[PDB]
Number of protein chains: 6
Amino acid sequence: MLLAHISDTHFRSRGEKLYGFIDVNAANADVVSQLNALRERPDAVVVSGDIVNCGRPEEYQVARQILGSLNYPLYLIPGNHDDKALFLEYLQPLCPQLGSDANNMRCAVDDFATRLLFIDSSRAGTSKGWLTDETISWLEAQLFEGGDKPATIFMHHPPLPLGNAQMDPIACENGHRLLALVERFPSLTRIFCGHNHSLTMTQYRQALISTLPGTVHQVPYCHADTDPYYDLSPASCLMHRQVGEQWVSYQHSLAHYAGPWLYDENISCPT
Amino acid sequence: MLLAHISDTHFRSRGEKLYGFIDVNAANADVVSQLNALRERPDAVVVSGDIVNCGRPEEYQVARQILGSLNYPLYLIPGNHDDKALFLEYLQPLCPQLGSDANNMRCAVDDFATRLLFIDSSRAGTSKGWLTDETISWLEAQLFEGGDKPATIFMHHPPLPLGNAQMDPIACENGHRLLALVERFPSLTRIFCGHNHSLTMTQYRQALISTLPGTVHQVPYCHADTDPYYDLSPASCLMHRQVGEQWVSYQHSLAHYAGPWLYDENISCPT
Amino acid sequence: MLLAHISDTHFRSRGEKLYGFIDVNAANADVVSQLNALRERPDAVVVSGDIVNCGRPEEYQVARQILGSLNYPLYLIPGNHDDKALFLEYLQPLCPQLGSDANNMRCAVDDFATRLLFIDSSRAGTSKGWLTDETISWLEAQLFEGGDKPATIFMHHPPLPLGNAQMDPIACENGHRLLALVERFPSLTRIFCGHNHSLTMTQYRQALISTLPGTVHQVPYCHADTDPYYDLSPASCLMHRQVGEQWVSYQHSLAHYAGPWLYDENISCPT
Amino acid sequence: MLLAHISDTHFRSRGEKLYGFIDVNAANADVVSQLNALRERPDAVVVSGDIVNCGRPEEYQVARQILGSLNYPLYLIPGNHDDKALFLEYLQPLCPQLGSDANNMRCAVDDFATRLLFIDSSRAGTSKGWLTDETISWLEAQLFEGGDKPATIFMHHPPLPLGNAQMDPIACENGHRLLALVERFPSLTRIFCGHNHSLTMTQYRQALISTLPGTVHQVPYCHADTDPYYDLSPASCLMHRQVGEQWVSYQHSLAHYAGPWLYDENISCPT
Amino acid sequence: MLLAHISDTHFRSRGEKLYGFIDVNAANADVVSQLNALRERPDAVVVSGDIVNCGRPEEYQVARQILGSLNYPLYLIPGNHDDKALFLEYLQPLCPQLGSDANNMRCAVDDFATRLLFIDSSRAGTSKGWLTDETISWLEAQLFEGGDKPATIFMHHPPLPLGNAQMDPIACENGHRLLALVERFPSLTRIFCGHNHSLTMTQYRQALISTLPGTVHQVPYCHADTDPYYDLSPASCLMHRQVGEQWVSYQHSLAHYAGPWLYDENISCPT
Amino acid sequence: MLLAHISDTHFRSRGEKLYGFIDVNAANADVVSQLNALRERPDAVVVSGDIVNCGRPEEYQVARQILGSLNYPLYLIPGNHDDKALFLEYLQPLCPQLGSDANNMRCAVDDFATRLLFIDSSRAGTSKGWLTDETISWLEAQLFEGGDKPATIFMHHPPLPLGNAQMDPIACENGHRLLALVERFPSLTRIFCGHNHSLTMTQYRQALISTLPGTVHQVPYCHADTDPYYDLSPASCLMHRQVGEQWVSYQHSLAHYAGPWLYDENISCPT
Ligand SMILES: [Fe+2]
Ligand SMILES: [Fe+2]
Ligand SMILES: [Fe+2]
Ligand SMILES: [Fe+2]
Ligand SMILES: [Fe+2]
Ligand SMILES: [Fe+2]
Ligand SMILES: [Fe+2]
Ligand SMILES: [Fe+2]
Ligand SMILES: [Fe+2]
Ligand SMILES: [Fe+2]
Ligand SMILES: [Fe+2]
Ligand SMILES: [Fe+2]
């Protein structure tokens, strides 16, 4: 298993920029060509929510074209900036197992040594996340029938407060429901999230829980300052690789930088 | 607790650049001024190893001046690029609790809600890591005598293979002995490492185990390619914060990037 | 009083760039978010003319949206690239006291310790400036009733030749009319202008007279070369602050640069 | 008359960078080659002070070599970072009219339509400015014996507070004594200063009074915040030109930027 | 004779980017303003094929506007990405001597000391080039009546394999036909081509044969790797100048870089 | 045969930058690591002259270390910036076939399908080139005794004027003597040169004759302007490859640029 994992693409309509100046459509198209160009090709690409910025039809048309140009199977979940019905209408052909019901979008993937669980934490009419009882019970059934086989969950909102003054009040509001599931099921070992536009990681029992950077703009972590900042600090994604018994996640830079060069011992320490 | 955690500074001697062209001394002096300029000030800075590039006295002179200009308590550990005796001679004044024996540099910090354990995984005459008999024993003594207070270890070499073709053969050779400590001691929940010049994370039992980016040059993760690559992809560090019961780690960019601006709902979705 | 003062925005229609390659709409939207993000928030924003590039309705629609997204009261005046009638139609809702008559756009602001006088130097069918007799007589009435209270004038065209070979032939053609007013009224102490895309300052009696940089492209000052150059040298604006009895103007960079860091005496002069 | 006016070069010793990371010696050598490359050649270059960073002989050796490679007559004055005796020893050969007494470095230039007056506002053992009894007196003698020929003063410290929270407490402490000279002497119409690393301008009676940007690092203007910030925002200098009766100052960018291109009416507004 | 020679502009429709992220329309408009701004003004501009990217009408509308804004006579030829009929419909007014027949576009220019021969190597329904027999016989007539006067050919596809693994299989397929002409006619001394997005030169008898860089994106030369790479390495064009008996070609950078400065012997070798 | 061909490295002494600001030593060390990192490895690297800037021993010490870290056989020749005796003392160990006589440094390489001839066109006490009586004779001996095997010459100075106003007066003064050799010897088909810091090419009989860009700073081509300009436009080198019967030269960028990505037909022309 090799997965490329991006999020918070924030697509705008054709010929619009985010906030009028951040060319998200071009930046994401660059990211898509970067992923198509990888030497070690992933089995699939995950996009963990906030696919579009305003939940508008014309933004989904752009998303559908640019994400549709990935030469990979996709697993897509919504974020709070998404519109559940339009998300399903435009993006379900790219990710068929989302289903038919915009209020119950989720699926399990059983192709790999670790099972993948994709869920919808977005709630209409708010930025905060919410796990519906049907999501929690579907998750219980998945984890129970899964038995010993390890599981990872992908969702948009982090299920616990991470100390980020801007992002915490809009985390998953009833994230305790997922925490309770990691306590029940030792099989559940990874939860990956978007929303925060930041690589921030923590551990609850046997679960590693991490948020991801955005593909374009980032949000700095502040503990005591509430100003809604964003910046254009370097974009990245997470590659997830099954390495024997270990699920390993590594950061893959989406920036354009100098290098690589080859290490040479004589050049390292001249005599 | 707030810790700034940097790694793999690779200082060179006063007039010199790494490989002749990468100005590590200037890049690290910038990092140091960035850390002194933070609005949310850390309690301490951790430098997890490969402090100098060649193990030479003149590189340690530069490291002592530049790391000495941090306005923070420091916790310093060696990497394989370091020389134990010189590391002690030059850097112990910046981290007195290392001790007096260059063969047994270790310390436990008990000031915070989580116990911090700093060890030397470097071995003279090789790039691979090794945990001495004394280290393994001292580590076990800290955990055994430490009750239910959680512990995090800082060491230079990853204690397990991560699938990185360049970096795996030179991980901690008897790292499985530390993995046996995570199995027996549920209070051991974090292991942070340098060596890899890459953010790569995994979970083993309750332990989250992560390598860090370097402050200057990075090494990309390849699964099959053993070509010794490095590049100048964006540098960053890890901030570690205690957030109630949670140890949270977030990536702090050390690059210079546009921003920040403030989010405005009307600019986000114009009508 | 704190004023942020920008000019020569040169807005184009949606999806056009200036000259086909300078993204003025994105650059100005960046500037607008920068101004919204200021820690020391101005009382108002002044835009001293050449709001649009071609005087076209679709350019005013873009200007109205982007300038309308400033979280500040605005004072707007036209430049030669503007169309007086369309300027009034689209931008008067953003600056109500311009009035109702496109040929007599001007206003006085009496909110601060120094009174602010906004005038229209643009003339239909030419690049040169012109002060109509109704503007001059309105100015005489304003300065006479103002008495001892200091006054600053904002206009698009500089009222005297500044030695700039490109810009001088298209300065205010009858600028002597304003010069004559500074001679009559010792109360008149600042005249700020756009047009030149350059920070160029001079003094006539008690008046400081300055042109401003553009928000996007600049024009270099040449004394003896007549080629109509423009470049993308660094953009800035002027902040105007009342400091006791002093009106002070300082340059605020609109570029994205490294820093800030904090000054430290030990780092400044190592021993 | 054409003068290029730079300020606050802050040279370091031969192998050294400012704060360990800002290459002032290289940045200043670039500035020097830019000045030698101008098509419109100045009659003289003014360096208004803080020539070196630490007042050390080896910094003056670098300053003498780099400033000595200007193909222009120089007018040099000290700042608080300078050492008077060493400034005289090393730099008087580049500006012979400074004199022979390191405690009374002053000169009047009478070659142009405006008299130029160069003074030392620096005081040993402090960052604030001070006008010695002898300086104030000599300044008054120049103005009193100078009739109706206009005068401009170059000095390092601003003679009045500008509202800059970082820089105001370290302005010229008895600067009001120079303000008394502008009140009594209408021929005194320009005062130009370093110290602030910022273009900030004000008018007092007939005098335009301005601080300059540095050639390398800048200090932002804050009204309330006293945190000692500096940044690497775009560097520039001031060109001073005599244009008939007008002394005109314009900002000349020292950055490397795209351009110039030529304005074309058809490219500006396509049909 | 001075010719500016660009190629492979790859224009897209209004508001589209190449591959969704490379702003070719803006980049080419920059190039056009750079060419308009040249101090040594060319007699004509040559564009050697792949004017548009997809052969679509809306792309030709953009090409026609941007190339139409060059203040020079143009010589335009098609490449494989072009559509012969639409090329003629939109671009023939910019280059009248292309003619009236989209299948037989070619012309001779006899204005200079060397005659210029523009031909169409593009073939409908393929990327490979093809020289029709009517092109070869027209060329024979041109070279025969030309006699002793030297000749240069401009065509899109290189007439021989250059060892480029990506580009060779799509060179001119029957390029031997042109090679046979250089063997017959010692008068034929230059053949310039687009297609390769790379400055690559060779010699066959008395003919210098060269491909050109693109105005925007480039393609790296690989000998043994077949992956269809492109990059944004620096763009340039070729200036062709008649220097007495010599046709000389020099590379003119279209990038924005630091400089120029003037060489000074004292600054070069300090003493 | 694959040759990497660089030129005009202009090394400075250990702590020094070219003109005080261009870090040639670092830029060349980067070039060297780029060359060692190529996937398609050259058989040899050619350095066509102006190896050091000032002809000083300490510059040769740097050149020997940096050029000595190339993992390739080297062919080195002098330029006018070089000192013959010191060039031999320091660099002959890197290119033993230069010989033992600093006045007659020449060698023929016969390893490949094309004979390579390396000569010294530099003359002590001038910037112009000169072919010694012995060189011309030895060159003729190589060609006369060499039969129908093709030959390429590497020399520092162009053997003919190229129309470059700065560089033409300092070309090879008796270069016409080498032109006489191309006339008599059809096997002589390539002459490659440094000196110009510009890719400029021409053909004389069967010989393709080209100058190279420098590895660091470039000199623009001007026809009328003699002002001694240099700039930091993109650096590159020439790769020379034997492709069957064809000697092919391609430009290899030494800049750091975005890319590469992979061409995709669907991303190229979306529907
Ligand atoms: Fe988001
Ligand atoms: Fe979100
Ligand atoms: Fe390391
Ligand atoms: Fe290491
Ligand atoms: Fe304007
Ligand atoms: Fe204007
Ligand atoms: Fe200063
Ligand atoms: Fe100062
Ligand atoms: Fe092409
Ligand atoms: Fe092509
Ligand atoms: Fe050279
Ligand atoms: Fe040379």
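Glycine is treated like the rest: Cβ placed from N, Cα and C.
According to Swiss-Prot, the feature Fe cation 1 binding site maps to F:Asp8, F:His10, F:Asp50, F:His197. Sequence annotations record features per position, and here Swiss-Prot assigns Fe cation 2 binding site to F:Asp50, F:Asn80, F:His156, F:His195. Among the mutagenesis experiments that Swiss-Prot reports, F:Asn80 to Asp is described with the note: Strong decrease in affinity for the substrate and of the kcat. Increases metal ion binding affinity in the beta site. Mutagenesis annotation in Swiss-Prot: F:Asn80 to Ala, described as Strong decrease in affinity for the substrate but 4-fold increase of the kcat. Displays greatly diminished metal ion binding affinity in the beta site; the structure shown retains the original residue. Record note (Swiss-Prot), mutagenesis F:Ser127 to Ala: Increases the formation of a catalytically active binuclear metal center. The unchanged residue is displayed.
A map of Swiss-Prot features onto the structure.
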| residue | record | Cβ within 10 Å |
| --- | --- | --- |
| F:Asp8 | Fe cation 1 binding site | 28 |
| F:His10 | Fe cation 1 binding site | 27 |
| F:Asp50 | Fe cation 1 binding site | 23 |
| F:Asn80 | mutagenesis position | 22 |
| F:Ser127 | mutagenesis position | 15 |
| F:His156 | Fe cation 2 binding site | 28 |
| F:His195 | Fe cation 2 binding site | 31 |
| F:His197 | Fe cation 1 binding site | 27 |
Discussion item. Going by Cα-Cα distance, which of the recorded positions (F:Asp50, F:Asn80, F:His156, F:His195, F:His197) sits nearest to F:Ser127 (mutagenesis position)?
Written reply: F:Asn80
Practice prompt. Among the recorded positions F:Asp8, F:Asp50, F:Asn80, F:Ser127, F:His156, name every one whose Cβ is found under 6 angstroms from ligand 11, counting any of its atoms.
Written response: F:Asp8, F:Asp50
Worksheet entry | Euclidean distance between Cα atoms of F:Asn80 (mutagenesis position) and F:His197 (Fe cation 1 binding site), Å | 13
Practice prompt. Calculate the distance in Å between the alpha carbons (Cα) of F:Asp50 (Fe cation 1 binding site) and F:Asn80 (mutagenesis position), and round it to a whole number.
Written response: 6
Item to complete: Excluding F:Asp8, F:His10, F:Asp50, F:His197, please set out which residues of the same chain place their CB within 8 Å of the center of the CB atoms of the Fe cation 1 site, keeping sequence order.
Response: F:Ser7, F:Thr9, F:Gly49, F:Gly79, F:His81, F:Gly194, F:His195, F:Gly214, F:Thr215, F:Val216, F:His217
Worksheet item: Cα-Cα separation of F:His10 (Fe cation 1 binding site) and F:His156 (Fe cation 2 binding site), in Å?
Response: 13
Discussion item. For the C-alpha pair, I'd like the distance in angstrom between F:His156 (Fe cation 2 binding site) and F:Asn80 (mutagenesis position), rounded off.
Written reply: 8
Worksheet item: Which recorded positions from the list F:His10, F:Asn80, F:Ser127, F:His197 come close to ligand 12, meaning a Cβ under 6 Å from one of its atoms?
Response: F:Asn80
Worksheet, complete the sentence: Not counting F:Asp50, F:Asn80, F:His156, F:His195, residues with a CB within 8 A of the CB centroid of the Fe cation 2 site are F:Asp8, F:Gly49, F:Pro78, F:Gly79, F:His81, F:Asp82, F:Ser121, F:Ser122, F:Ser127, F:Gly129, F:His157, F:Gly194
Practice prompt. State the Cα to Cα distance, in Å, between F:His195 (Fe cation 2 binding site) and F:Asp8 (Fe cation 1 binding site), rounded to an integer.
Written response: 7
Response to the item:
Whole-number Å distance separating the Cα atoms of F:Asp8 (Fe cation 1 binding site) and F:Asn80 (mutagenesis position) is 10
